[PDB]
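Here's the structure, in structure tokens; my notes come after.
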Amino acid sequence: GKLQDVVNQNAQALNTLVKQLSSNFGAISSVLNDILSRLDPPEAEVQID
Amino acid sequence: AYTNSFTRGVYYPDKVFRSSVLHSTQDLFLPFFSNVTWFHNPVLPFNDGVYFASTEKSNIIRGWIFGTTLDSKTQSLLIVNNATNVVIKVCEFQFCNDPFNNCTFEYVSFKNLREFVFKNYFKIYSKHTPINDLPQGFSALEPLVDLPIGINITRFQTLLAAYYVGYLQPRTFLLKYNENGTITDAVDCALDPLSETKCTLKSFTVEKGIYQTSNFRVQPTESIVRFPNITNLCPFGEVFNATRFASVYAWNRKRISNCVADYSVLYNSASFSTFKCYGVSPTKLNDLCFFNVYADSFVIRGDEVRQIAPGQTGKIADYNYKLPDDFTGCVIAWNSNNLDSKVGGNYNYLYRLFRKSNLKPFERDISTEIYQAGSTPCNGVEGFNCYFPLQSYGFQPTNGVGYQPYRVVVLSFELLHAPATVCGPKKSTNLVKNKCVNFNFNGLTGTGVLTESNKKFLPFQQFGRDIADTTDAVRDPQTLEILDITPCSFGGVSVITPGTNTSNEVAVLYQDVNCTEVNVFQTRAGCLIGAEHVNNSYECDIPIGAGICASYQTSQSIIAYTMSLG
Amino acid sequence: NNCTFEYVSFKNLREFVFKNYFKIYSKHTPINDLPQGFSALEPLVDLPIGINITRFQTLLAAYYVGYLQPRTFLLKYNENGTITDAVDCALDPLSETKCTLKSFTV
Amino acid sequence: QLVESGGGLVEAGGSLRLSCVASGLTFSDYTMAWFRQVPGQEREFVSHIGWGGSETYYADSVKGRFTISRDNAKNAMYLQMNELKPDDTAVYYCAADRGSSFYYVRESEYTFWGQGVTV
Ligand SMILES: *[C@@H]1O[C@H](CO)[C@@H](O)[C@H](O)[C@H]1NC(C)=O
Ligand SMILES: *[C@@H]1O[C@H](CO)[C@@H](O)[C@H](O)[C@H]1NC(C)=O
Ligand SMILES: *[C@@H]1O[C@H](CO)[C@@H](O)[C@H](O)[C@H]1NC(C)=O
Ligand SMILES: *[C@@H]1O[C@H](CO)[C@@H](O)[C@H](O)[C@H]1NC(C)=O
Ligand SMILES: *[C@@H]1O[C@H](CO)[C@@H](O)[C@H](O)[C@H]1NC(C)=O
Ligand SMILES: *[C@@H]1O[C@H](CO)[C@@H](O)[C@H](O)[C@H]1NC(C)=O
Ligand SMILES: *[C@@H]1O[C@H](CO)[C@@H](O)[C@H](O)[C@H]1NC(C)=O
Ligand SMILES: *[C@@H]1O[C@H](CO)[C@@H](O)[C@H](O)[C@H]1NC(C)=O
Ligand SMILES: *[C@@H]1O[C@H](CO)[C@@H](O)[C@H](O)[C@H]1NC(C)=O
């Protein structure tokens, strides 16, 4: 369980890293192309930020 | 002719003074070991910069001509050395086709190498050195003159030996300043892998090892789009080719919904006597789509066909069919003399001639009440000053063209806040596999490498996902076959090198690549390019991965063996 | 009457789920008093009619009605994609433990 | 109804500018066209412009040469020539209609017609 606990901790940390891509962080959409197409570059820059 | 610009074309991008520093800057520099076009008269472009050089003996070469049109009607910079000084002008001069006015700026100031760099405002760098066919070696071009003339330049020529031209490109260089501030050497950050390694380490020497320098990314080639096959098309044959049409007062109305609104039938059919559109283009109808399509079909006479339009008045435009002031649709009408006209006069079609008030648009009035034209109420007697509004039509085959019946069909589009399911066909290209494509299936967009899959989707399932909620497999809407999606290869680039104290021969490794996306050795770490594979086994010199260690040995080259455990 | 959409297409259990646009899920299985056991309801028909619905009735046996609630479930897909089991994340403490661990055994 | 201007003898290779002014139409919900008249022969179509000017077409024998434009601030549109071949010397007619037609090449699909430009 000592060597397995090392494996699980790393995978969970990586999975949490990936799943953070599906978060808005106060923006409109989590997809980069969707926010780019929906709005204009003057406004999409704030949502990009 | 063409020549190799070994190491020349390097200038000071700024005034600042740096002592014993390897500064790295991005500006327009002459790429190392480039091709300088050798001339010995002709004009040339000025896209972004020039490395005009020259090899004079007794000041054979005199000056330069700059500008866009290189003649009058447009400003043109002018520098000539007429044995006295360099005269700088920006006036719209009248240069001849081979020399040797609204002014805004004026200024009157083979063992040679007059290296010059010009770029835009206008800046000039120059450096003259004795030489003995561009020589190899290094010499920086200190700035000599800067001119605030601000002329749009695109072309240039020369006056009058060796006469070379170089072109500047936006490349990143690593500049080796010395203790006095003089650029004594430089490295082009894109010439070869070794130069990239030097640039990323910010050093002019590199020790033995494997250094990661850049990221290699496979870019997509073509875009693919697939949508489900043509479904049930909207009814346009039972309306435009119907057997019997309705009278104009009781115009036949049909609501078209839940189908694909193909308009191609209304395009190829060249027998229409009229196809006129209001508010929308006659061809851009398929792009925008709405909830319902209404088909209003009736029969009128040719004399009143022009009255089927917004802002029309007449016996038909206000008593039998009215269009709103603003309209979203098109009108179509074709001659139907052979379908609605019989011998002895066809009187099976009627219309309304008398009505109290003009008809509101899109309103049908089938009432047959007796009209009271005077002041005596009729009470349904049909006598003096009392008329039956339903007048018949005199349709006979011997009528003139304008008096023949015309079948008219009007298409109206209504859109509200509700699901819209009536639009044209979508795009559907051929399916390509085993290539990084920019796919877009029925809804989802992504980049990947589609392959013939093996998963068995459920009957109703169109998507595929992994544990990380990442799209994995897609079912093709046209052919119900499941496709595997694997992102096209990416990774990093590492430069395996012995020290420059030993050699300048490097080997490049592309991590996690099958060698088919980039003498070529394939390992578990990735595609190793430039290193021999030996069947021996020595001590590890440069680690790579999975037991592979590359080393520089006996002439001598770079090998890639499997390391031995003592 | 002002139509906007038209369409012409005890050992039984015709399980149906309706929710709003309008979606229908259905699954018919032989049975032998709702039976115990698990069976998922694959979608059967989806209709873009967009009608505001608040009440419903029946035509014409055993005639049951359930009501949907916004509850979080843990769905156990199998290798073929078929939901072979599920856990209600609010039924009891043990079900909460199963849901928070993302496992069907603890 | 449709008063038009422009036209004259040209240097056979220069440029010319033609205009057609509407005096009794809103010009904001109407679509115009340009048609050509030659003696001894039928009426020819040359150019067409939609509402605003975002959907314009040109004849197969004139494509790439002449430019069309419209502007509602004065109830007029501008047609500018760039080649003026010695074969296109003809009579110019300005048309207009409420809408735009698929059979936009047909002369019958333009109810309104203007005056004539010098031959
Ligand atoms: C360009 O350079 C290459 C090698 O660097 C040389 O073979 C070639 O002649 C040069 N010129 C042209 C026009 O390709
Ligand atoms: C060179 O040209 C300038 C400007 O025309 C003139 O002032 C100068 O005297 C010329 N020099 C000679 C040596 O003619
Ligand atoms: C510059 O002056 C010349 C003098 O003839 C005149 O023709 C031209 O229009 C002027 N151009 C500008 C841009 O002022
Ligand atoms: C400068 O000239 C180039 C081509 O020579 C042109 O694309 C650009 O628009 C010009 N700039 C201005 C401000 O006229
Ligand atoms: C640097 O400057 C000094 C002082 O002029 C000079 O003697 C020396 O040669 C220059 N170069 C180097 C490489 O030190
Ligand atoms: C590389 O592609 C080839 C196709 O020729 C395939 O047989 C091989 O297994 C692939 N190798 C790796 C390491 O993925
Ligand atoms: C629908 O049509 C009926 C037909 O009698 C009419 O009474 C009703 O007002 C219409 N309702 C709507 C919302 O259009
Ligand atoms: C739909 O109906 C509910 C009650 O049945 C009502 O609260 C709601 O406002 C209705 N929505 C609309 C858009 O009329
Ligand atoms: C899954 O699908 C296969 C292939 O049809 C089938 O034989 C098998 O019984 C299914 N169920 C399980 C639990 O594997």
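Swiss-Prot numbering applies to chain A: residues 946-994, in that order.
Looks like electron microscopy, 3.3 Å, at least that's what the header says.
Cβ atoms are placed via backbone N, Cα and C, with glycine included.
For the natural variant A:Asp950 to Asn, Swiss-Prot gives this note: In strain: Delta/B.1.617.2, Mu/B.1.621. The structure shown keeps the original residue. As a natural variant entry, A:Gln954 to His appears in Swiss-Prot alongside the note: In strain: Omicron/BA.1, Omicron/BA.2, Omicron/BA.2.12.1, Omicron/BA.2.75, Omicron/BA.4, Omicron/BA.5, Omicron/BQ.1.1, Omicron/XBB.1.5, Omicron/EG.5.1. Quoted from Swiss-Prot, the note on natural variant A:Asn969 to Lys is: In strain: Omicron/BA.1, Omicron/BA.2, Omicron/BA.2.12.1, Omicron/BA.2.75, Omicron/BA.4, Omicron/BA.5, Omicron/BQ.1.1, Omicron/XBB.1.5, Omicron/EG.5.1. Swiss-Prot lists A:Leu981 to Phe among its natural variants, and the accompanying note reads: In strain: Omicron/BA.1. Swiss-Prot lists A:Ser982 to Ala among its natural variants, and the accompanying note reads: In strain: Alpha/B.1.1.7.
Put simply, A:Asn969 is the one of the variant positions A:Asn969, A:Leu981, A:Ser982 whose Cα lies nearest to the Cα of A:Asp950 (variant position). Ranking the variant positions A:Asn969, A:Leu981 by C-beta neighbours within 10 Å puts A:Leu981 at the top. Under 8 Å, Cβ to Cβ, and six or more positions away along its own chain, A:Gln954 (variant position) finds no residue. DSSP classifies A:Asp950 (variant position) as helix under the three-state reduction. The distance from the Cα of A:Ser982 (variant position) to the Cα of A:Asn969 (variant position) comes to 16 Å. Reported as a whole number, the C-alpha separation between A:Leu981 (variant position) and A:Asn969 (variant position) equals 14 Å.
Around A:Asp950 (variant position), taking its Cβ as the centre, 9 other Cβ atoms fall within 10 Å, counting all chains.
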